[PDB]
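K.L.:
Take a look at this one; I'll ask things after.
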Amino acid sequence: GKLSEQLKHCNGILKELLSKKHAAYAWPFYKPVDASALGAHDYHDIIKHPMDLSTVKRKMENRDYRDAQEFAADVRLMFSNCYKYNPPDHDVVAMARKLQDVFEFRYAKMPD
Ligand SMILES: CC[C@@H](C(=O)OC)[C@@H]1N=C(c2ccc(Cl)cc2)c2cc(OC)ccc2-n2c(C)nnc21
Ligand code: NI
């Protein structure tokens, strides 16, 4: 009921993060990191729990998320992975911060 409503809120946020409006900074987070393709051969030694928006979308579509907290923990994990792997002055870190600002301000408007 109110839980369903909280998950619709989460799905709305997800759709927004995937939307054209935010694509300039959201695009690195759309799909799983392909470490080989990027020559980032240390990625999976540093990042033990990869996460990306397509995975979040699959989990939402499959009704994997049972509550908003579970959903938010994955979205936040995605940002954390970026903050852990990359130096803090890299462009992709700025992009992550901007996308997380979008996430956090809308997530905060949680139906209650
Ligand atoms: C994973 C390796 C990291 C990188 O490329 O270091 C070699 C990478 N940087 C980037 C990255 C680097 C520079 C810019 Cl301007 C944007 C993204 C990256 C690029 C992608 O292109 C498909 C997908 C994922 C990432 N990404 C995320 C998310 N977190 N770190 C990265
Ligand atoms: Ni959390």
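For chain A, we keep the numbers from Swiss-Prot: what you see runs 344-455, in order.
Method on record in the header is X-ray crystallography, 1.7 Å.
Cβ atoms here come from the backbone N, Cα and C positions, even for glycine.
Quoted from Swiss-Prot, the note attached to the mutagenesis of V376 to A states: Abolished binding to histone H4 acetylated at 'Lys-12' (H4K12ac). Swiss-Prot lists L381 to A among its mutagenesis entries, and the accompanying note reads: Reduced binding to histone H4 acetylated at 'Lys-12' (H4K12ac). According to Swiss-Prot, the experimentally introduced change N429 to A is described as follows: Abolished binding to histone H4 acetylated at 'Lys-12' (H4K12ac).
How about a rundown of where these features are and what they're close to?
P.N.:
Summarising the environment of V376 (mutagenesis position), the number of other Cβ atoms within 10 Å of its Cβ, over all protein chains shown, is 20.
Within the same chain, no residue at least 6 positions away from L381 (mutagenesis position) has a Cβ under 8 Å from its Cβ.
Sequence-distant neighbours of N429 (mutagenesis position) (same chain, 6+ apart, CB under 8 A from its CB) are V435, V436. DSSP classifies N429 (mutagenesis position) as coil under the three-state reduction.
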